[PDB]
Amino acid sequence: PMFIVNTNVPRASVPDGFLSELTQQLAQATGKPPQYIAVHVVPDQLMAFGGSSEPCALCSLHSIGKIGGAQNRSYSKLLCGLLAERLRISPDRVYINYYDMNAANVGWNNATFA
Amino acid sequence: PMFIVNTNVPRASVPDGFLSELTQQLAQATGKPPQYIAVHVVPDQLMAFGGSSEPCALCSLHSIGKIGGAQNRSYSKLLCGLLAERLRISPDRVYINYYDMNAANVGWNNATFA
Amino acid sequence: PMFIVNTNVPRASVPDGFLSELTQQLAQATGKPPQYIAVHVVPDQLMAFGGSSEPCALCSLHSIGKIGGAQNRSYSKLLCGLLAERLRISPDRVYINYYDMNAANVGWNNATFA
């Protein structure tokens, strides 16, 4: 799985250890080993949500499976929780796009996951 | 809706007010309330289009519905027009990927839109 | 086609000529003329792969057709090979998400590719 968060919160406001926390929590949530979890945090962005530049985040979770209505509700609670606690972003200023990737549409280690 | 633009145009070349202009015009074009429109502009990027590093942009528009051939044509005219007028990017140097998101695949405010 | 690499490798480690090399090789791999290939490299990112921050990359390749299991295996060999040779990223620390875009879902030059 791969999780990306783009935010206007400044770099100094991202706590040390945040990448590791995301990795651990996403390994637990998705059920996948942490070795297969990739995380990417992009602070200091020029962005707005609802016309406002108060803190916000635009995120993506890509996984081969482990994506669906109920799972995505749980992921949203988890990840909005983390973003609120760690980055002080209101959950109602977070969008998370979920992508259920076909194995053959993910490249890794010179080939695909098919 | 979520609109992201990545460009090699420099930050100083992005006019004041641009994120609000985008928000307003996207709310109108998609029919969605402005409170649901997110916009993100990423200048000073290392990119090329057709092998050239003249001004260009790589963009995405995600929406829960309001995506299709005629709508996307309309969006492209709008957005290429704004990138040309405001960022001086030629329309033939812009790619915009459109995504029709299922409501269950968009997280927001601790849950999804499903 | 549009290729985007996000990596923690520092900008100074991206060799001169890299965007052109990507453009040339992708034109060739996809069979599409280089005038239609866009490339984007984002260095200096805050990311982790498998819980660690050695060099890694998170990438995407979007194309109107030319996407499928065999083709994507070919692309992954090519692109991991370039990322290893030029950026010294291990192929096992690269993910590439592949997207087969419908022509009507790609904006360009004030309209779509439909």
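We're sticking with Swiss-Prot numbering for chain A, so the shown stretch reads 2-115, in order.
When the header is checked for method, it gives X-ray crystallography, 1.5 Å.
Any Cβ shown, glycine's included, is placed from N, Cα and C.
Features of the protein shown, as given by Swiss-Prot:
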- A:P2: active site, proton acceptor (ACT_SITE)
- A:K33, A:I65, A:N98: substrate binding site (BINDING)
- A:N111 to C: Causes formation of interchain disulfide bonds with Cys-81 from another subunit (MUTAGEN)
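Location within the structure of each feature annotated in Swiss-Prot.
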{"residue": "A:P2", "record": "active site, proton acceptor", "DSSP class": "coil"}
{"residue": "A:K33", "record": "substrate binding site", "DSSP class": "coil"}
{"residue": "A:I65", "record": "substrate binding site", "DSSP class": "coil"}
{"residue": "A:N98", "record": "substrate binding site", "DSSP class": "strand"}
{"residue": "A:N111", "record": "mutagenesis position", "DSSP class": "coil"}
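When the alpha carbons of A:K33 (substrate binding site) and A:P2 (active site, proton acceptor) are compared, the span between them is 8 angstrom. Of the recorded residues, A:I65 (substrate binding site) and A:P2 (active site, proton acceptor) place their C-alpha atoms 7 Å from one another. Rounded to a whole number, the distance between the Cα atoms of A:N98 (substrate binding site) and the residue listed as 'active site, proton acceptor' is 13 Å. Chain C has a C-beta under 8 angstroms from the C-beta of A:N111, taken from the recorded positions A:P2, A:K33, A:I65, A:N111. Around A:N111 (mutagenesis position), taking its Cβ as the centre, 17 other Cβ atoms fall within 10 Å, counting all chains.
Proximity to chain B, defined as a C-beta distance under 8 Å, is registered for the following recorded positions out of A:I65, A:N98, A:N111: A:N98. The CA atom of A:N98 (substrate binding site) is located 27 Å away from the CA atom of A:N111 (mutagenesis position).
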